[PDB]
4 protein chains.
Amino acid sequence: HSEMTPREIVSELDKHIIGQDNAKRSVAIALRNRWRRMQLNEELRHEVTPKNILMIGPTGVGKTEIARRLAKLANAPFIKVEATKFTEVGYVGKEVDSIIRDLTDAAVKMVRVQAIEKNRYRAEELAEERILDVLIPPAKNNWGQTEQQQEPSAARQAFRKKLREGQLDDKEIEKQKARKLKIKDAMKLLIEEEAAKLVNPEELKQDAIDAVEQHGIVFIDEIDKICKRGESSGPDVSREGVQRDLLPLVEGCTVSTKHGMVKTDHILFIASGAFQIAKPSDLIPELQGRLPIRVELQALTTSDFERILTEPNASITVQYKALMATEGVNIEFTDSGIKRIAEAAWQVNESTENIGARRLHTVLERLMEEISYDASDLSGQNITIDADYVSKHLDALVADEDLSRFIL
Amino acid sequence: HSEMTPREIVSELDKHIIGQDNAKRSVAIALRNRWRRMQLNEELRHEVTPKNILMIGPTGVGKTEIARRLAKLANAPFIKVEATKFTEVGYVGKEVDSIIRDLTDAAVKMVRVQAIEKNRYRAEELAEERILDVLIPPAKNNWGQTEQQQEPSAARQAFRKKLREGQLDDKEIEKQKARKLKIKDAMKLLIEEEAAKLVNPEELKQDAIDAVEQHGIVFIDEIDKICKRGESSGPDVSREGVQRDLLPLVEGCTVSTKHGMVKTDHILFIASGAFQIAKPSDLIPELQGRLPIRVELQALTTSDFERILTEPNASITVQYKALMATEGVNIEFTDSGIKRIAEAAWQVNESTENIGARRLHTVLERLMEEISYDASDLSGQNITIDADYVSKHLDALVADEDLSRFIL
Amino acid sequence: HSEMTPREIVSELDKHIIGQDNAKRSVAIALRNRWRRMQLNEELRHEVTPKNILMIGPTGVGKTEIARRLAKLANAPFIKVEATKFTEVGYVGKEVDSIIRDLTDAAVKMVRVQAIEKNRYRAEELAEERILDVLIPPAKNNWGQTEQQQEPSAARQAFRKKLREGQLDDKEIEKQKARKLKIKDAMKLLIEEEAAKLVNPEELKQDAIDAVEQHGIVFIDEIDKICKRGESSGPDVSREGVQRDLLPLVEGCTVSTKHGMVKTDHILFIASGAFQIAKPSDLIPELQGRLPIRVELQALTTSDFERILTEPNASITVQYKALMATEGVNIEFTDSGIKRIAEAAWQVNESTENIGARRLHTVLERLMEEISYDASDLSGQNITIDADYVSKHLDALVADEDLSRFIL
Amino acid sequence: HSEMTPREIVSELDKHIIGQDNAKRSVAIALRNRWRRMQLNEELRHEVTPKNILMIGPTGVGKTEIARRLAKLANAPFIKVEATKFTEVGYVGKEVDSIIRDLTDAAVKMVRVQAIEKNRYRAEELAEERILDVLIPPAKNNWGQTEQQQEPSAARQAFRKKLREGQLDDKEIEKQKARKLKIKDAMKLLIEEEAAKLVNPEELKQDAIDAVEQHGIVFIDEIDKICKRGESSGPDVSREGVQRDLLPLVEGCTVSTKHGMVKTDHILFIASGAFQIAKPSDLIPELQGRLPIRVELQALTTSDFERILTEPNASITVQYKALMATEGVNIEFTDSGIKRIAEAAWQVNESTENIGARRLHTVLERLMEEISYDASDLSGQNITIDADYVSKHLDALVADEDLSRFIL
Ligand SMILES: Nc1ncnc2c1ncn2[C@@H]1O[C@H](COP(=O)(O)OP(=O)(O)O)[C@@H](O)[C@H]1O
Ligand SMILES: Nc1ncnc2c1ncn2[C@@H]1O[C@H](COP(=O)(O)OP(=O)(O)O)[C@@H](O)[C@H]1O
Ligand SMILES: Nc1ncnc2c1ncn2[C@@H]1O[C@H](COP(=O)(O)OP(=O)(O)O)[C@@H](O)[C@H]1O
Ligand SMILES: Nc1ncnc2c1ncn2[C@@H]1O[C@H](COP(=O)(O)OP(=O)(O)O)[C@@H](O)[C@H]1O
């Protein structure tokens with residue numbers, strides 16, 4: 001669908017993810033190819049399959065984010081499954097077909113929500129006619145003048161303009177209704193009925209299928225945790241089993257959904273792994289063939305952290321300012337206050353367990369717990385978060401390691 | 001169905017698979033036999049059963065491809081199951097019947113889509129009459145001169161000629177419809193509207209059964225993974241269990257599908273293995289019997305790699321050219337460039353893990369990563385991928401083994 | 001149902017199975033008894049139960065064949081279950097009731113198919129009247145003369161005789177139809193409608209029950225693999241469990257089928273075993289009581305092989321000739337060519353793993369792979385398969401043992 | 001239900017079981033108590049519960065037979081479950097509730113078949129009037145002399161007398177029917193047609209519940225196999241688990257059947273064991289309590305064997321005679337022949353494994369194998385099975401032990 005050049009995609013991604021340009025390019029080329037395919041002929045459209053990608057990189061450095069934003073960019077159905085979820089199917093577990101079912105169910109909860117959008121205007125623009133037709137019961141046989149109807153568009157208008165706020169005035173209208181419920185309510189009930197009658201139920205569910213088959217995006221997390229390891233053998237078979245199980249989905253097959261028969265031949269797969277224990281070459285051969293694209297994502301630096309704190313759109317820092325404004329408080333971070341927040345996050349990560357960027361959210365939240373509570377009682381003020389404030393609210397905690405494993 | 005001779009079958013198969021002539025003939029004898037059977041009497045038709053085949057060879061050399069093109073060439077329902085998918089059902093898992101079920105759900109998701117092809121002219125011919133009737137509401141009871149309702153085909157033929165792209169003119173027509181609408185919709189609402197009339201149920205779903213029973217092709221990958229190996233015993237009975245479970249399917253039985261009652265007695269089975277650990281004679285007696293045909297496939301050579309790169313119809317190289325064309329970019333591969341692409345693929349396979357022709361897809365794909373991204377900013381150019389280009393892009397990757405286990 | 005003397009049964013069996021006369025007599029007496037019972041009085045009909053048989057013999061020597069032919073002789077529902085299938089039910093597995101369910105489902109796919117037989121004549125003899133009544137629309141009020149109707153049996157006949165081949169002529173007829181579909185098609189659609197309206201749906205499914213309860217034949221393969229062994233203990237319980245589980249089915253009980261409540265009191269059971277590890281006396285006592293008949297089947301000799309190759313009806317040799325004729329090739333086996341084919345089969349069996357008669361199919365197929373392919377391009381010829389041809393196509397393979405474990 | 005005294009019950013039971021008088025009385029006291037209860041007041045009817053019995057004895061001596069004839073003699077629903085059938089549900093398997101379900105599905109497959117007996121005269125009396133009405137279409141509104149529609153019973157009584165075998169005369173009658181047909185069908189189509197009218201649902205299915213609740217008899221074989229043995233502990237809790245699971249059933253509870261809601265509080269339970277390993281006191285306390293009656297059965301003696309051979313009603317010997325008669329063959333057993341048949345049966349049991357009276361069925365059956373096959377070619381003869389015959393046929397088999405473990 002999208003007509004964005006790979007370069008235009010990366011640009012749009014740059015709005016939510018810092019660095020990891022290579023991984024961006026990789027994900028952009030994949031999208032661009034879905035367009036490139038439709039430009040081909042009958043034959044070549046069956047042959048060319050998705051160029052599935054395998055992202056290799058440490059925890060919390062942007063792999064899922066790149067995927068989510070990529071799908072959210074192409075308004076595509078997106079599902080994220082943790083590969084290891086199926087390790088236990090050997091004894092009893094979710095079937096691997098479920099991935100495509102759940103892909104569909106959210107691809108439905110999606111096409112259905114984005115239906116309430118177009119049917120939220122005309123859904124209540126023809127919903128007024130209802131309430132109005134009982135405030136100015138139309139003439140006995142309107143007079144075809146295409147303007148003789150828009151006549152009250154005098155009397156009529158008056159009720160429309162007075163129905164722009166001052167309503168709540170009890171009435172009665174019409175399985176239609178025929179009841180005598182408030183206008184604030186008639187209006188409400190109406191939102192539904194008129195909206196629904198405007199929604200083609202069959203093409204609705206048939207469209208979710210169209211989505212999954214055409215723009216589906218499955219992100220298999222930690223696929224490296226289902227590769228063979230020199231620790232034992234019993235598990236390896238099941239681990240490997242999950243690979244064989246996943247095989248048809250990425251090779252091309254048909255799964256049964258309670259909304260219809262979906263084909264996976266064109267879903268795009270983004271596999272993810274840390275690959276510290278196993279190596280991509282440890283995936284079964286059939287799978288390595290289906291993951292032609294390989295890209296590494298680098299670990300984040302403190303400079304990366306600083307930027308992630310303020311640069312993205314709706315970055316967590318911006319979000320805080322937004323939320324505090326709701327309370328009437330003007331929050332402001334100084335360059336050093338931010339340099340220092342990032343600094344703390346890197347410290348707990350090096351000091352304890354490295355959880356990537358995720359660490360900024362916990363540090364940031366611990367730092368604002370004070371303001372967050374007081375906010376309301378602090379309305380109309382200009383609170384500034386600088387190096388001092390930061391250092392005064394994190395240092396002690398950050399320095400105390402055992403406490404860090406609990407509180408940050 | 002097809003009246004093709006084996007020789008013509010192999011020929012047709014040569015358009016997609018390089019080498020593996022013996023497997024080609026094996027699989028071709030199989031198809032021609034289905035024909036040979038229908039040319040027989042009552043008794044002999046029950047007696048004669050498919051000559052199931054056992055393909056023996058290393059990964060990615062054309063086993064599945066051969067079987068997939070065979071299926072495609074006989075418009076036959078095809079399913080590919082991984083044998084170990086059931087080694088776990090001793091603890092829970094998919095029952096082997098699922099195979100015939102899926103081969104049915106896809107033997108349906110097939111007859112259905114191929115009913116949209118046959119009925120794609122009905123809604124845009126003897127059904128586009130919907131808009132034209134609300135455009136020029138036919139005479140009060142047409143007269144009748146077998147050219148009288150073709151007379152207009154002046155006033156009429158004008159609305160049809162003008163209906164070659166000019167729409168978005170809202171009208172209305174007719175649970176038929178009635179509802180007022182446009183044409184980018186009254187027309188499309190008609191696309192499906194008039195179509196579900198010709199396609200019925202007890203024939204569409206009745207025929208799927210007919211297909212599976214008569215032309216079904218099951219490909220059982222890794223059959224060798226469920227033979228007995230001399231390392232333990234507990235897992236062996238599980239393995240042999242899958243063999244016993246599969247027994248009813250290839251010996252002749254009845255399975256229950258939510259579309260009817262399928263009879264497997266004439267499904268063609270192509271089993272597949274590598275047989276490095278086990279040997280076909282490790283299969284249970286009853287299975288070896290039902291697997292009369294044995295054929296080996298050779299490993300691929302660098303020459304086969306060169307040939308696979310360009311000879312097949314819609315070869316990866318050809319597809320690539322096509323895709324870049326979408327960007328207004330003329331890509332070109334010189335004989336030496338291809339010679340080196342194959343060379344690299346062979347190197348990595350020999351130095352790391354051998355994954356057959358699969359390796360070509362990842363090598364080729366990495367080689368092009370750059371052009372694929374810049375394609376949009378190169379429109380109107382003639383990029384040549386020669387030996388130089390190939391070397392500058394793949395040398396360093398292939399040279400570094402650990403790197404290859406990740407990036408190639 | 002059948003009125004054949006035990007001796008007449010064995011005779012009819014002799015048409016498909018070589019030797020194993022004792023096992024024949026055993027299976028014949030069992031059938032004959034079902035008749036003998038119905039000749040008894042009210043009381044004695046409940047008392048006399050089936051005389052279940054336990055066939056003891058090496059692999060592939062005719063045990064299943066005798067059973068299949070016995071059932072196919074009495075047009076009885078026949079099911080073959082592998083006893084070990086239920087060993088895993090301990091952890092999760094097919095219930096043993098399934099045996100009687102599946103018995104029923106195929107006893108249905110049976111009574112339903114044999115319904116299309118009687119309703120294939122009158123199904124299309126009253127289906128013509130349909131197509132004809134629109135080619136010679138009957139008089140306005142036919143004139144009751146029982147011959148005044150068979151009048152056109154002038155005009156009328158002409159269309160009938162011209163409807164013996166030259167049809168395909170578009171028409172229209174009548175949820176009836178009322179559509180305007182081709183006669184080649186009207187005719188087709190008609191085959192269904194008229195046929196169906198001719199089938200009593202209730203007595204249909206109620207008859208399958210009647211079949212299973214009255215002529216059911218369950219062949220439990222490898223029951224010896226669920227007897228106790230001096231290898232362990234844990235399994236023995238489950239192994240033995242399967243015996244307790246099977247117990248009610250052969251002792252007399254009621255199972256629930258999705259087509260109705262079926263009673264097993266009169267199904268005939270034929271258990272099968274090799275009994276190399278266990279002995280029949282190792283079955284639990286309750287079971288040994290229900291298997292009053294014991295018969296051994298001898299291993300096959302080369303003389304047995306030679307005869308099995310040409311003597312049965314629709315023997316594999318005959319089948320080949322049949323299939324090759326389809327191609328216009330006259331195939332002929334000389335007495336020595338056959339003596340030699342059998343000789344090879346015995347050799348691979350002694351040399352490698354002995355799979356009984358099954359070995360003839362693989363040898364025979366390997367031997368004809370050449371002709372089978374060329375057939376078409378060999379039309380109109382008289383190909384003879386003698387000792388030379390045979391020896392030239394098998395010797396090398398047979399002599400190479402390791403190759404035999406793969407290719408033969 | 002039955003008003004039989006214990007003494008009369010035992011008497012009636014003596015017609016099928018040799019010896020085991022104590023078990024007879026135990027089981028007889030049980031039946032008479034059900035009667036005794038209904039002769040009581042409100043309170044005492046809830047309080048008084050079945051006196052469940054625990055039968056103790058070696059295989060095949062009459063435990064089940066006794067319990068089966070008891071059930072049969074009180075036209076009571078009967079089910080026989082093998083206790084270990086649930087020792088595996090700790091990993092999966094049938095829940096103990098299935099017992100009451102099955103005892104219901106058979107308490108149905110019983111009331112249904114016994115509704116075809118009561119209604120087998122209705123379709124061939126007040127329903128055979130269907131054919132006679134199309135034979136002599138009754139007067140335009142019968143007059144009315146309570147002998148006027150009996151007047152014909154001349155023209156009428158002629159069609160009824162002639163309808164004593166003379167049919168195949170096609171007519172038609174009346175979703176009633178209408179469709180033209182024959183009589184080997186209009187008549188039979190009437191058999192069921194008029195019958196489903198008298199039998200209703202909410203009484204037939206309502207009564208099954210009534211039966212089970214009031215007269216249900218559960219026979220739990222091998223109860224001793226789920227007691228605690230001193231070899232391990234893991235399997236013991238599983239065993240004791242089945243005991244706890246069975247507890248609700250014999251203590252009083254409600255189970256859910258797809259036919260209604262069954263109450264077990266008055267189901268009679270007959271548990272069964274051998275008790276060589278465990279002793280009844282190994283059963284859990286709550287179960288011993290609910291198993292108030294304890295009775296032992298003795299092992300059978302050669303004399304019991306002779307007696308079992310001929311005394312019971314429809315004894316195997318009698319059945320045999322009957323079956324051979326079907327062939328026009330008069331079979332005869334002399335006192336010494338029988339003495340030797342029993343002797344042989346005892347020998348094998350003593351020399352190999354003891355399987356009680358069961359052994360008689362297999363010995364007797366082998367002894368007759370020859371006559372059974374040649375029966376048809378011996379019509380009109382008097383074959384005597386004397387001591388000589390017996391010896392010539394069984395001596396060699398019994399003498400060879402290994403042979404007996406297979407053939408006897
Ligand atoms: N490169 C990045 N740019 C912006 N935010 C990032 C980046 N890396 C991680 N994050 C933040 O950290 C969280 C970590 O999850 P995610 O980004 O999915 O990566 P991973 O899949 O490797 O754990 C995300 O919610 C995201 O907001
Ligand atoms: N002989 C061949 N000719 C053409 N393509 C081949 C050949 N062998 C392998 N391939 C390519 O490699 C992939 C490997 O899969 P496949 O051919 O099914 O073999 P395998 O069943 O051994 O995995 C396929 O996508 C196919 O396009
Ligand atoms: N005695 C025989 N006569 C004819 N064909 C036989 C005989 N024994 C085996 N066969 C052939 O070999 C195959 C072996 O299977 P089967 O006959 O079921 O015996 P088993 O159950 O012992 O394996 C059958 O399909 C049959 O065609
Ligand atoms: N005392 C007996 N009287 C008559 N028949 C008996 C007797 N004991 C055993 N049998 C026969 O042997 C078989 C053994 O089963 P059963 O009598 O139920 O005992 P068990 O419950 O110990 O197995 C039955 O078919 C029955 O006909």
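Indices start at 1 and increase along the chain as displayed.
Method on record in the header is X-ray crystallography, 2.8 Å.
Here the Cβ of each residue, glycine as well, is placed from N, Cα and C on the backbone.
Annotated features in Swiss-Prot:
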BINDING   A:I18, A:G60, A:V61, A:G62, A:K63, A:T64, A:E65, A:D221, A:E286, A:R358  ATP binding site
MUTAGEN   A:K63 to T  Can neither bind nor hydrolyze ATP. Do not form multimers, but stays as monomer
MUTAGEN   A:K80 to T  Some effect on protease activity
MUTAGEN   A:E88 to Q  Severely reduced protease activity
MUTAGEN   A:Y91 to G  Partial loss of protease activity
MUTAGEN   A:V92 to G  Partial loss of protease activity
MUTAGEN   A:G93 to A  Almost no protease or ATP hydrolysis activity
MUTAGEN   A:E231 to Q (Swiss-Prot position 266)  No effect
MUTAGEN   A:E251 to Q (Swiss-Prot position 286)  Reduced protease activity
MUTAGEN   A:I277 to W (Swiss-Prot position 312)  No effect
MUTAGEN   A:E286 to Q (Swiss-Prot position 321)  Complete loss of activity
MUTAGEN   A:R290 to E (Swiss-Prot position 325)  Complete loss of activity. Forms wild-type complexes with HslV and is able to bind ATP
MUTAGEN   A:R358 to A (Swiss-Prot position 393)  Complete loss of activity
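In this structure, the CA atom of A:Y91 (mutagenesis position) is 33 Å away from the CA atom of A:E65 (ATP binding site). Candidate recorded positions A:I18, A:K80, A:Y91, A:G93, A:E251, A:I277 yield none lying near chain D, with Cβ-Cβ distance under 8 angstroms. Of all residue pairs in the ATP-binding list (A:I18, A:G60, A:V61, A:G62, A:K63, A:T64, A:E65, A:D221, A:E286, A:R358), the one with the greatest Cα separation is 34 Å apart. In this view, the densest Cβ surroundings among the recorded positions A:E65, A:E88, A:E251, A:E286 belong to A:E286, judged by other Cβ atoms lying within 10 Å.
Minimal Cβ crowding within 10 Å, among the mutagenesis positions A:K63, A:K80, A:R290, A:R358, is found at A:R358. Listed recorded positions: A:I18, A:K63, A:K80, A:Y91, A:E231, A:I277. Those with a CB under 8 Å from a CB in chain B, in sequence order: A:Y91.
A gap of 18 Å separates the Cα atoms of A:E88 (mutagenesis position) and A:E231 (mutagenesis position). Under DSSP, A:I277 (mutagenesis position) is assigned to coil, being neither helix nor strand in the three-state scheme. Spatial neighbours are here defined as Cα atoms within 10 angstroms of one another, and by that definition A:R358 (mutagenesis position) has no neighbours among the recorded positions A:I18, A:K63, A:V92, A:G93, A:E231, A:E286. A:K63 (mutagenesis position) sits 26 Å from A:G93 (mutagenesis position), taking the Cα positions as reference. If you take the Cα of A:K80 (mutagenesis position) and the Cα of A:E65 (ATP binding site), they are about 11 angstrom apart, rounded to a whole number. Straight-line distance linking the Cα atoms of A:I277 (mutagenesis position) and A:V92 (mutagenesis position), rounded to a whole number, equals 26 Å. The least crowded of the recorded positions A:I18, A:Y91, judged by other CB atoms within 10 A of its own CB, is A:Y91.
For the pair A:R290 (mutagenesis position) and A:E65 (ATP binding site), the C-alpha distance works out to 22 angstrom.
In the three-state DSSP reading, A:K80 (mutagenesis position) counts as strand. Ranked by CA distance from A:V61 (ATP binding site), the mutagenesis positions A:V92, A:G93, A:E231 have A:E231 at the top as the closest. Of all the mutagenesis positions in the record (A:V92, A:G93, A:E231, A:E251, A:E286), the one with the smallest CA separation from A:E65 (ATP binding site) is A:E251. Filtering A:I18, A:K63, A:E65, A:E251, A:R358 by Cβ distance to ligand 1 (under 6 A) retains the following recorded positions: A:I18, A:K63, A:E65, A:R358. When the C-alpha distances from A:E251 (mutagenesis position) to the recorded positions A:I18, A:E231, A:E286 are tabulated, the minimum falls on A:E286. Ranking the mutagenesis positions A:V92, A:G93, A:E231, A:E286 by Cα distance from A:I18 (ATP binding site) puts A:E286 first. With a 10 A radius on its CB, A:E231 (mutagenesis position) counts 8 other CB atoms from all the protein chains. A:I277 (mutagenesis position) counts 14 other C-beta atoms within 10 Å of its own C-beta, drawing on all protein chains shown.
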